[PDB]
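S.K.: If you scroll down you'll find the structure; I have some questions about it.
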Amino acid sequence: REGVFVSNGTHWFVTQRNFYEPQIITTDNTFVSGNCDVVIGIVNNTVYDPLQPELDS
Amino acid sequence: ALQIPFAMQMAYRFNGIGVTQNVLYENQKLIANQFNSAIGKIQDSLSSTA
Ligand SMILES: *[C@@H]1O[C@H](CO)[C@@H](O)[C@H](O)[C@H]1NC(C)=O
Ligand SMILES: *[C@@H]1O[C@H](CO)[C@@H](O)[C@H](O)[C@H]1NC(C)=O
Ligand SMILES: *[C@@H]1O[C@H](CO)[C@@H](O)[C@H](O)[C@H]1NC(C)=O
């Protein structure tokens, strides 16, 4: 939404662009558009959904 | 100078004019072809006339 995607070599994060503060990639930090195949250089990862722990109740 | 991939730099520059990042990445081949063609027009214009 407001950052850039980044990896430390093992894990994927989203950061603000002008200062390295990494955060978990989530459905709040990101927005969808369309299927994978349109985009050059897209990578597979998990995106965490903050409603899933509530559905785990 | 901080390196960044040129397609991601253009997605920041799109996001700076109020057009969402996915509009570049979904249309990247078209955007590159329009750019490559538009510099071809500049070269032909300057080559054609003094
Ligand atoms: C990447 O970040 C995670 C979470 O902080 C950490 O567990 C992992 O060891 C890091 N990898 C490297 C190569 O530092
Ligand atoms: C990055 O550059 C290498 C070397 O040209 C190329 O194999 C690779 O496909 C590029 N990465 C992407 C996202 O295409
Ligand atoms: C990403 O995941 C899909 C489905 O599992 C797979 O077909 C594709 O090859 C993966 N891409 C890469 C770069 O590994």
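The residue numbers of chain A are those assigned by Swiss-Prot, with the residues present covering 1091-1147 sequentially.
Header lists the method as electron microscopy, 3.3 Å.
The backbone N, Cα and C atoms fix where each Cβ goes, and this holds for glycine too.
From Swiss-Prot, for reference:
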VARIANT   A:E1092 to K  In strain: Theta/P.3
VARIANT   A:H1101 to Y  In strain: Theta/P.3
VARIANT   A:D1118 to H  In strain: Alpha/B.1.1.7
S.K.: Out of A:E1092, A:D1118, which of these variant positions shows the lowest number of other CB atoms within 10 Å of its CB?
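M.R.: A:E1092, out of the variant positions A:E1092, A:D1118, has the fewest neighbouring Cβ atoms within 10 Å.
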S.K.: What whole-number Å value do you get for the CA-CA distance of A:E1092 (variant position) and A:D1118 (variant position)?
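M.R.: Distance between the two Cα atoms comes out at 11 Å.
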S.K.: Using a Cβ cut-off of under 6 Å to any atom of ligand 1, determine which of the variant positions A:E1092, A:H1101, A:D1118 qualify.
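M.R.: The qualifying variant positions are A:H1101.
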S.K.: Tell me the Cα distance separating A:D1118 (variant position) from A:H1101 (variant position), rounded to the nearest angstrom.
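M.R.: Here the two Cα atoms lie 18 Å apart.
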